[PDB]
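Before any comments, here is the structure.
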Amino acid sequence: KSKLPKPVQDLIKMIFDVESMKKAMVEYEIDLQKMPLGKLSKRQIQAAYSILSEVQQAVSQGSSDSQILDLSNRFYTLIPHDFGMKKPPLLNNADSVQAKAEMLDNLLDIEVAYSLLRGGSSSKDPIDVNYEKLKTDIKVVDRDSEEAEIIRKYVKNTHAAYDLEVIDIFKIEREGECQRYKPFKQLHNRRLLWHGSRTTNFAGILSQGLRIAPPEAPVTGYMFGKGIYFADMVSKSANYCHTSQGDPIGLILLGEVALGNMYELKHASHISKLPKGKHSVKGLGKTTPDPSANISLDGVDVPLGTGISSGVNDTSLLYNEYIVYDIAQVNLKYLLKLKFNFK
Ligand SMILES: NC(=O)c1cc(F)cc2[nH]c(-c3cc4c(s3)CNCC4)nc12
């Protein structure tokens, strides 16, 4: 049996849960006979990304439907689906490419999880064995600490279709992140920010850290180009947990992010290089946390102030977001297990 505290053991169970992996592939309508969970290829996913990028290129120009259909067909030939009574949906627009790209993102992290879970060598509990494979130190933050109270206040005030309840707070330290982050600790404007993702991605996120979309992947849906995205509103990030009322539990990260000088934008702009002297993008929202209630936690700004009007004139965004284009600018500090109370 395992030496780990019960919440840590349950975290390990939920992120390595194989039923959840197969359930995800079934909901994507993947043919599990043609492409089993155990036979996912990073190389196969890579090629699929490029097909999707070519599809998006064709769509953007305006191309022969015969060309769009041959590309769309090439994708489903590479990634095998079983749509039952229906015909495969034609990949001929932006929303459709994005959905399939976001599905590839998820499949890659599932492959990382299943690879971790299958690999390795008797005396130890499988919970402990699989814990160590995350290369991440995970401690339970006590409910009656200033840390947990600051964090719980952050969840209450920046929650603006569900109520949010914090079940467990874990303090986390990924191997190598301390060293990788240390130069960026010199930048001013360090902020504690939210980052949400599906539960089936968290074995990948913890072993590899938050990553940037590969260049093969379509840029569709990335308002500010390929980067790592964060919110100062727990609601905005919690939507990326994709939590179903079937299983109303999600996982969400708090990261220390070294923003430096922010390139502040009101509208979509696919970034490929920041201006000199800029180290992050800030998307400006209609609503921002009240800056008078900014508090500090271990030298990092926590923007937990309740939502007020920002006064930004012509904004496309309801809330702020923050993007960095270097993976070393992120120091993952906490992992929250959240209960979504839908109402
Ligand atoms: N995860 C977050 O917490 C988050 C927070 C934000 F404030 C804005 C975000 N945007 C995204 C995107 C993820 C993906 C996109 S946008 C486009 N297609 C591939 C996958 N995540 C956030």
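The numbers used for chain A are those of Swiss-Prot, and the residues that appear cover 662-782, 785-823, 828-1010, in sequence.
Recorded method for this deposit: X-ray crystallography, 2.3 Å.
Placed from the backbone N, Cα and C atoms, the Cβ positions cover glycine too.
Residues or ranges marked as NAD(+) binding site by Swiss-Prot: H862, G863, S864, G871, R878, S904. DSSP assigns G863 (NAD(+) binding site) to a strand.
In this structure, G871 (mutagenesis position) is part of a helix by DSSP. Among the mutagenesis entries in Swiss-Prot is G871 to L, noted as: Increased DNA-independent poly-ADP-ribosyltransferase activity.
Following the DSSP three-state reduction, the secondary structure of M890 (mutagenesis position) is coil. According to Swiss-Prot, the mutagenesis experiment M890 to V carries this note: <0.5% of wild-type activity.
If you take the C-beta of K893 (mutagenesis position) and look for same-chain residues 6 or more apart in sequence within under 8 angstroms, you find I879, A880, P882, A884, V886, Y992. One mutagenesis experiment named in Swiss-Prot is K893 to I, and its note says Abolishes enzymatic activity.
Per Swiss-Prot, mutagenesis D899 to N is noted as: 0.6% of wild-type activity. Cβ environment of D899 (mutagenesis position): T821, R858, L860, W861, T955, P956, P970, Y986, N987, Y989 lie under 8 Å away, each six or more residues apart in the same chain.
Around the Cβ of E923 (mutagenesis position), the number of neighbouring Cβ atoms within 10 Å comes to 24. One entry in Swiss-Prot concerns the mutagenesis experiment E923 to Q. Its note says: Does not affect ADP-ribosyltransferase activity.
Using a 10 Å Cβ-Cβ cutoff, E931 (mutagenesis position) registers 13 neighbours. Annotation note: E931 (mutagenesis position) sits in a strand segment as assigned by DSSP. Annotation of the published mutagenesis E931 to Q in Swiss-Prot: Does not affect ADP-ribosyltransferase activity; the original residue is retained in the structure shown.
Here Swiss-Prot flags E988 as active site, for poly [ADP-ribose] polymerase activity, drawing on a curator's inference. Annotation note: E988 (active site, for poly [ADP-ribose] polymerase activity) sits in a strand segment as assigned by DSSP.
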Query: The record names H862, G863, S864, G871, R878, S904 as the residues that bind NAD(+); what is their largest Cα to Cα distance in Å?
result: 18
- request: Kindly assign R878 (NAD(+) binding site) to one of the three DSSP-derived states: helix, strand or coil.
  value: coil
Message: Could you tell me the whole-number distance in Å between the Cα atoms of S782 and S785, where 2 residues in between were not modelled?
response: 9
Query: If you draw a 10 Å sphere around the Cβ of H862 (NAD(+) binding site), how many other Cβ atoms fall inside it, taking every protein chain shown into account?
result: 20
Task: List the recorded positions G871, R878, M890, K893, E923, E931 whose Cβ sits under 6 Å from any atom of ligand 1, in sequence order.
output: none
